[PDB]
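Engineer: Before I ask anything, here is the structure I am working with.
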Amino acid sequence: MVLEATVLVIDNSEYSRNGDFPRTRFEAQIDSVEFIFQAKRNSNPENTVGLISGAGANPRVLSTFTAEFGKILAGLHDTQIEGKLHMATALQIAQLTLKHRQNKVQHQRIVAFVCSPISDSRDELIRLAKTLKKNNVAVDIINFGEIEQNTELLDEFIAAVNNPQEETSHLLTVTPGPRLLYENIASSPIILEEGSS
Amino acid sequence: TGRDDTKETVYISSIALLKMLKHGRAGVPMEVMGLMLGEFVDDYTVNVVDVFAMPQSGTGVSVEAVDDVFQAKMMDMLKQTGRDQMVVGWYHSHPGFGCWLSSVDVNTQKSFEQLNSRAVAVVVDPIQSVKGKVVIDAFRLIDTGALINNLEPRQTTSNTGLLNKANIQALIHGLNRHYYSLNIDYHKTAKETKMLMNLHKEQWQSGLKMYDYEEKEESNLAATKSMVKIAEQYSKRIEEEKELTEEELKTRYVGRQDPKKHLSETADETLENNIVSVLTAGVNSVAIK
Amino acid sequence: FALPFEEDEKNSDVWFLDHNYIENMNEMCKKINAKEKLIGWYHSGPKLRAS
Amino acid sequence: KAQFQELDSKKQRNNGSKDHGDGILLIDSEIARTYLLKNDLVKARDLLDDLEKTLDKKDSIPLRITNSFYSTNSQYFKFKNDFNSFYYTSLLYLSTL
């Protein structure tokens, strides 16, 4: 792919531990965070990824942009397993992280695993929508948590963010069955995806 | 030529003067070093904004002590915060010598000229300064080929210049060889100055506190009793003052060990103190109550 | 030494901090002088907050 | 109490890295409260000392955990008939309730 800066967002809600993916969803996530980091690098090696949590009851910046998985690993193992995803804070935090980098000629991406339905205000969601369009930030959300009993509030906004543009923003929906979580992300486009230009 | 050539007046900001001294004083008696961030404007005006030190991987002032990775890593960091600007020299310390570069440090300066055309080498004296003011001088090294064919005088004109003779003769030879030296000036912001002038914050509380009054009474007794004992000598002193000449008096009758000096001073001390004591206490009762 | 710091005050739960920068810088300073440890961080005012 | 001492070996790798003394603290309180409903003042008495020190070892104890610790203290004091001691435990119990 192209030289890309990504914030990977990990949800540590209390639906992030559902038995849906073996063995537990939380162990499934350890394998996926590692898997995804790697997929991005092998595509084009000029990729970097930072790490922030969107949950724990608090969001926390673990890691800024790095080409070493050892830091990203280290931020992951320090977690507190209960939280609640604050959708709004993750988008903002991610956007500020993307303004400062070691390379400032890179694509601006946010990928977020969403393991719970959102409890966020409706008004709040509308503001971030145009914040992503101002700064020309495109976001793929991997959802397998907000389809379990919830309907996608997020859909409209993610659509809106897309423009003709080498990045395409996408809502990626994953059937939440047993086949393991890194595998469904792999069989979803996320480095098999095409542009909007 | 590309320019008429003259040696830089260095306007070293407050933070950079103060920082080089902290690092280099700590580093006694080792050679210490680091790089200068600044901007070059005019025909001689170098403003040095900050300094940052170069971690010792050698003895200091070596090319084993200048690491490529380190240089790279520091620059990469300074961009995030906007402190990235171009290198206008490098500092070092001799704390065993005045401002005068040694042979090894010329060799370091010869490598810097390749890096930057206007790079200075600034000698910071951490303990060895010979005036009340800090002695620091900046040098630049240009080739022997211009200097010998007599282009050195042209370069040194249309400026006030600086002449020093701190190591006398040794300096002159070195000075000649390198290039020149020029007045060093200091850039002060009036924000910077005000922070520095205030040094206390519980000064307001303290001026309306006092000690226990038991030790005040004690100082007053000690003062009066001590002045009796030098008053006895003081009478004996003015028996003399019978020997012509001020100097002869001091040598012969030991006119220097003066009773006069020790009375005046001790009377002054206890006196000034008791003015303040009454002032503080008398304010305290009526103001507070 | 400076860090980059961005404050968003719409939500006081939205903050920018360069994590990696801190660890890197801590190690370099120790090689000049070992008595330098992380003992805190300054906030630039211009007042105290609850934040 | 015995299971929780084995469990923590396993459990650490699953969570990511977490504490596991949480269950243990609550179990020791329940042993003291069983003793007190059976009138053994002393067995509960050495359990308070050992339990108090472990609160202080952490920077903080949770509200759930500390209610159970203050639960045991209230029970013990009203048997001894110290009004003064009983009073301090109750005002805290309402705060952290």
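Residues 18-306, in that order, are what chain B shows, numbered as in Swiss-Prot.
Going by what the header records, the deposited coordinates were determined by electron microscopy, 4.1 Å.
Backbone N, Cα and C define each Cβ position, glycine as well.
Got these off Swiss-Prot a minute ago, pasting:
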type	residues	note
BINDING	B:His109, B:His111, B:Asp122	Zn(2+) binding site
DOMAIN	B:27-162	domain 'MPN'
MUTAGEN	B:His109 to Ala	Stabilizes ubiquitin pathway substrates; when associated wirh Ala-111
MUTAGEN	B:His111 to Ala	Stabilizes ubiquitin pathway substrates; when associated wirh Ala-109
VARIANT	B:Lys208 to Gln	In strain: NRRL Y-53
VARIANT	B:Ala239 to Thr	In strain: NRRL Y-53
VARIANT	B:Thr262 to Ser	In strain: NRRL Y-53
Engineer: For each of the recorded positions (B:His109, B:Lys208), count the other CB atoms lying within 10 A of its CB, then report the residue with the highest count.
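Structural biologist: Answer by Cβ density within 10 Å: B:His109.
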Engineer: Take the domain 'MPN' (B:27-162) and count its residues per DSSP category (helix H/G/I, strand E/B, coil), listing them in that order.
Structural biologist: 39 helix, 38 strand, 59 coil
Engineer: Taking Cα atoms as reference points, which of the recorded positions B:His109, B:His111, B:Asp122, B:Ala239 is nearest to B:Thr262 (variant position)?
Structural biologist: B:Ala239
Engineer: Could you find out if DSSP has B:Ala239 (variant position) as helix, strand or coil?
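Structural biologist: DSSP assigns B:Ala239 (variant position) to helix.
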Engineer: Enumerate the residues of the same chain, B:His109, B:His111, B:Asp122 excluded, that satisfy the criterion Cβ within 8 A of the mean position of the Cβ atoms of the recorded Zn(2+) site; list them in sequence order.
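Structural biologist: Along the chain, the qualifying residues are B:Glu48, B:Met50, B:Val78, B:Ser110, B:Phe114, B:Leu118, B:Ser119, B:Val121, B:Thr125, B:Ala138, B:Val140.
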Engineer: Please tell me which one of the recorded positions listed here (B:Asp122, B:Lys208, B:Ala239) sits closest to B:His109 (mutagenesis position), measuring Cα to Cα?
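Structural biologist: That would be B:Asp122, the closest of B:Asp122, B:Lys208, B:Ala239 to B:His109 (mutagenesis position).
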Engineer: Which residues in the same chain, at least 6 apart in sequence, have a Cβ under 8 Å from the Cβ of B:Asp122 (Zn(2+) binding site)?
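Structural biologist: For B:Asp122 (Zn(2+) binding site), the qualifying residues are B:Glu48, B:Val78, B:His109, B:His111, B:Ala138.
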Engineer: Counting across all protein chains present, how many other Cβ atoms fall within 10 Å of the Cβ of B:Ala239 (variant position)?
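Structural biologist: I count 12 other Cβ atoms within 10 Å of it.
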Engineer: Roughly how many angstrom lie between the C-alpha atoms of B:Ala239 (variant position) and B:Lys208 (variant position)?
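Structural biologist: The Cα atom of B:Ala239 (variant position) is 46 Å away from the Cα atom of B:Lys208 (variant position).
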